[PDB]
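Asker: Here it is, the structure in full.
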Amino acid sequence: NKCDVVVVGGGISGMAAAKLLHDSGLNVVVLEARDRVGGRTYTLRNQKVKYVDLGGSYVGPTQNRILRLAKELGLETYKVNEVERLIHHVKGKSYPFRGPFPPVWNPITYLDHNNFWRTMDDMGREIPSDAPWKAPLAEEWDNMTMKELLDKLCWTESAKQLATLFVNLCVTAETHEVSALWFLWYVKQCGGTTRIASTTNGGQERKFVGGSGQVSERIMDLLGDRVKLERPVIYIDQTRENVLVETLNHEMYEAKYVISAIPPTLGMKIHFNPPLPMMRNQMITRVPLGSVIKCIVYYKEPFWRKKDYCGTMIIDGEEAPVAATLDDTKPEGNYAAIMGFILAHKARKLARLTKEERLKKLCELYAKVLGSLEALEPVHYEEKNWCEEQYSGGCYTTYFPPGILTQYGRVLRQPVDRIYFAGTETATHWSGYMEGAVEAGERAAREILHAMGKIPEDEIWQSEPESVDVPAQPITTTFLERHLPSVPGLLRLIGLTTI
Amino acid sequence: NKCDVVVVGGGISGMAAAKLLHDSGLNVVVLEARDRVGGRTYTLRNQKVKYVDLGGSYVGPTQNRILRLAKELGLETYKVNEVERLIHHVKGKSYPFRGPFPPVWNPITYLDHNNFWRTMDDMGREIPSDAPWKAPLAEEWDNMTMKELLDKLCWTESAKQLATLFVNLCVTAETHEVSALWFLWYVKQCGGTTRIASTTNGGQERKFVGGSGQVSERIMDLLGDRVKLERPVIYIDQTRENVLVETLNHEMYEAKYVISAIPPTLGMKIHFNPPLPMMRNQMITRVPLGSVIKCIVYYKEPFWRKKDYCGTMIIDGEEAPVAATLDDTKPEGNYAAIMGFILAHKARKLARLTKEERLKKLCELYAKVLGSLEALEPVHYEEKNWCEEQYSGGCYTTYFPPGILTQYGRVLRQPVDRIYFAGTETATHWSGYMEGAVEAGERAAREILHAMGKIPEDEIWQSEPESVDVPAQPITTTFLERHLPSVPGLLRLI
Ligand SMILES: *Cc1cc2c(cc1C)nc1c(=O)[nH]c(=O)nc-1n2C[C@H](O)[C@H](O)[C@H](O)COP(=O)(O)OP(=O)(O)OC[C@H]1O[C@@H](n2cnc3c(N)ncnc32)[C@H](O)[C@@H]1O
Ligand SMILES: *Cc1cc2c(cc1C)nc1c(=O)[nH]c(=O)nc-1n2C[C@H](O)[C@H](O)[C@H](O)COP(=O)(O)OP(=O)(O)OC[C@H]1O[C@@H](n2cnc3c(N)ncnc32)[C@H](O)[C@@H]1O
Ligand SMILES: CN(C)c1ccc2nc3ccc(N(C)C)cc3[s+]c2c1
Ligand SMILES: CN(C)c1ccc2nc3ccc(N(C)C)cc3[s+]c2c1
């Protein structure tokens, strides 16, 4: 029954929020729908794999809150393998490259590629992180899909293909599905195209030793009986002095306040009294999550390394089940594995096959891309289709279709009487990620501390000291990168010289 | 506790399903979340208005199923007033017109307008009503918004503005929010642009005497105590011999089968065991409903008729709160009134205002458009904002954003084990309308009859004889309408 704050959801954001409230002397209860904590993070343990992340996994520089929280819980990170060459596979052929991104040799094509990334970052700087709908061209950009924007910016098919793969991999959705204003915000609030797309010095630099699921598990340990598993929340009543929160097994919880730390659309699974105000009522029907199957194929050895390939592949083409891979070998060098994502429409399409049929398609692809028959000899396989999760809705995160973020975006984290909103979707820095889950969790917790008269207003939002274990190198551009013309810019220069 | 079929939702679709099954001899319960039946239809009664439809209201030729069901319940229609001239309000002036659609005088603009309606119907001819994802160009049309399609097709701002208003009014959503495939299907499955937009001989021809809310009320009267009000469903368990359906007030129901007669996305409000299959699990987070406030301003007399205006107004522009109106005066000539809809982003914007502030804006608009100070003296006002409704999600109906219909469309009415799917959104003719609700409820009821062995497969989908009271005249086009070139076509001849 009675407590100070009920937290709905025991994923990273809920658990971080509960921890902060608990550490400040409040009595907190966490109501988790599933028979486990973690949510969109989930670490499988068995003897074949030892451990493996089937949900959220990567952390990197500038993600200072998740790093601090994990370190305080006694966790360590290790570096994803990027020693040897990356591979860009396009038009049925493989092109090895070192450095973060595939080199472009054709000068016209180079101009177009350079301009594209540059412009995304240029547009992004127009977009406030904490209020994307305040960008000067918010409406114009929101009324357009990412597909339209690409068709306008990209004067070569090469640039358009690469841009498309970039969108698909960043947000597990198709370019025609998403708002351009939202996608531009999403990249900017992770610190730009380079930071989001990179391994070394970017979002994919590291994983946790033992798996990310430990974050939520270790917080559960600290809280003890306060976390209630298999308690899906079905009903919230705010008509009386204390908030009443009811679960599916008919248990009743009474609190002063509530944090909702679930994906915004899953708010639909809860019946509200009084009804939600109109903007929130409609917003939660407008905000789907992306589609992805995470797949890990195990080998006797990380044989790609011997061919001077790190295991990173960027794979273009409709026929490829997987569009990107990373080496998922353990830091000690054993349990050789390749991790790959089946994305957006391919997740839907390939879900119809058996596990054994998906494994076969992946190996045949890896064998072609790596030029290696050994890829046809897997020793084990694990996968998770997040699209089938009643209590997630999809992965990685929530996307906004055209027109939604300007009309409804301002209510995402607006309180509803005594209900406050956490969950990575409400973050302002690495929203969509484990980092954003911690930011939103702790911010929602501090909103309540402020409402109770425990902290001043200026302390709701709190800046984070930079990790000393995972330093951020700045993102830099060369002079040519800054000032080279676009394709039409070059065409203008040509017409002008015709005098 | 125990019965043959649980129907979730007591709107028209659920009521029609429950009535059909009950007439077959089966034991039915209807579980309804609200303290009332009707859902997206709702008839308010008070002395000032007598009665008024604050939700779904209009019916017209080709809507044979809603007309038959209502006739059986003892209801009658009357004709929406369209005797006098319609008004098109453009760049701050009123251009009265007779005939269904506002005339265009500039020759270039005329060609652009003409080509646009014609092209919409032409495209719809390649879209199958019962499987729009099977259109030959399905992916291409689904990957574009209606805003992109209008940008390609319309060489004039005039056409593009009127096409935009058309989209806004039909589906209470912005051109950039919706898939081109889905919107083209939507119009085609209502019989085309003329049929969907027309009062005389179209969807807006008629209203029910005493209100559409009576259809659901009278089926509830028929079903006695089988309708359970204030029973929102929260949990459905299919793991056992009988389906178990639990409600929020902790009641338990048990049945051989289930009909879901609620808006698809409102499926999210129910926890399932076992989990729903993947495609439905995601589909139901991908299908929002539109945004509308319905508003009725009452006057002492229908004063517009004296100026030879019927009350129908089409109003261009961002400044207007309402883009279209109809006469809402009762058949007797009393309770004089104008109905208007506040649509899409305007519903969102103007919801912040008070009721009285909305009344003022409407009255000043109508005064300008009708050219009468009499519009400034309302005797009464009623409105309903459907955006606030937890158990509707919006009005009129569900729209599909780009990419959704091709990827998820086929799952909408696919049965999940012992759950069958009703609700206007699953209909194949006038989906989105009261008519679609009856089509879908009855079909979902017959799917269950066939699963039970009581009827053969070829009886699941049943045709409907044409109403004698509301017969349909054919949709015609003139020779010039068919063969005049588009703007780029006239350019190619130059
Ligand atoms: C799925 C996924 C996510 C992901 C990714 C790859 C995949 C396949 N890769 C990532 C990565 O490499 N690095 C990273 O930082 N993030 C990555 N992501 C995203 C990341 O996993 C998520 O952003 C993060 O896990 C989300 O945390 P958050 O705490 O905000 O949200 P949640 O995990 O979904 O937890 C919500 C919990 O609430 C429970 N729930 C749902 N409904 C109810 C009700 N009605 N009542 C009670 N509890 C409820 C859920 O069960 C869940 O535990
Ligand atoms: C809102 C609206 C609708 C409308 C319109 C104008 C407005 C402002 N104009 C129309 C018109 O002029 N002509 C016409 O034919 N249609 C018009 N529309 C749309 C029309 O009203 C709808 O297509 C139709 O009413 C929909 O019927 P349907 O039976 O398919 O669906 P519903 O009315 O929403 O009924 C659903 C019921 O289910 C209940 N519910 C919801 N969730 C639950 C749960 N969890 N458990 C139990 N019951 C639930 C709802 O409360 C509702 O009663
Ligand atoms: C191998 N290469 C070049 C790349 C390039 C960009 C990438 N972007 C991501 C963005 C988010 C994410 N999550 C798991 C959230 C995973 C990845 S993996 C990834 C791999
Ligand atoms: C007055 N004129 C010319 C028009 C033209 C088209 C129209 N379209 C509608 C479409 C649906 C609808 N509903 C209430 C669902 C109402 C209307 S009102 C309407 C009025």
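Residue numbering for chain B follows Swiss-Prot, covering 3-496 in order.
The header says X-ray crystallography, 2.2 Å.
The backbone N, Cα and C atoms fix where each Cβ goes, and this holds for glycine too.
What Swiss-Prot shows for this protein is this:
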MUTAGEN   B:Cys156 to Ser  Complete loss of activity
MUTAGEN   B:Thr158 to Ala  Dramatic loss of activity
MUTAGEN   B:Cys172 to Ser  No loss of activity
MUTAGEN   B:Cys192 to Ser  No loss of activity
MUTAGEN   B:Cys365 to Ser  Complete loss of activity
MUTAGEN   B:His382 to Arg  Significant loss of activity
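Are these features on the surface or tucked inside, and what touches them?
Answerer: Residues near B:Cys156 (mutagenesis position) in space but far in sequence (CB under 8 A, at least 6 apart, same chain), listed by position: B:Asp114, B:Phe118, B:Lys162, B:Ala165.
When secondary structure is read from DSSP and collapsed to three states, B:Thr158 (mutagenesis position) falls in the coil class.
Sequence-distant neighbours of B:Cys172 (mutagenesis position) (same chain, 6+ residues apart, CB-CB distance under 8 A): B:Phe185, B:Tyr188, B:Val189, B:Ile198, B:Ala199. For the recorded site, B:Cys172 (mutagenesis position), the DSSP three-state label reads helix.
B:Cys192 (mutagenesis position) falls within neither a helix nor a strand when secondary structure is assigned with DSSP, and so counts as coil.
Sequence-distant contacts of B:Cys365 (mutagenesis position), defined by Cβ-Cβ distance under 8 angstroms and a gap of at least six in the same chain, are B:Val299, B:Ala377, B:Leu378, B:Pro380.
Under a cutoff of 8 A between CB atoms, and with a sequence separation of 6+ in the same chain, the neighbours of B:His382 (mutagenesis position) are B:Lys50, B:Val51, B:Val299, B:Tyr300. Taken residue by residue with DSSP, B:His382 (mutagenesis position) is part of a strand.
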Asker: How big is the gap, in Å, between the Cα of B:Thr158 (mutagenesis position) and that of B:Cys192 (mutagenesis position), rounded to a whole number?
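Answerer: So the alpha carbons of B:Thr158 (mutagenesis position) and B:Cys192 (mutagenesis position) sit roughly 27 Å from each other.
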Asker: Only counting partners 6 or more residues apart, tell me which same-chain residues put their Cβ under 8 Å from the Cβ of B:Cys192 (mutagenesis position).
Answerer: B:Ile198, B:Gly205, B:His431, B:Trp432, B:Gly434, B:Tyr435
Asker: What is the number of other Cβ atoms found within 10 Å of the Cβ of B:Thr158 (mutagenesis position)?
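Answerer: So the number of other Cβ atoms within 10 Å of B:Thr158 (mutagenesis position) is 18.
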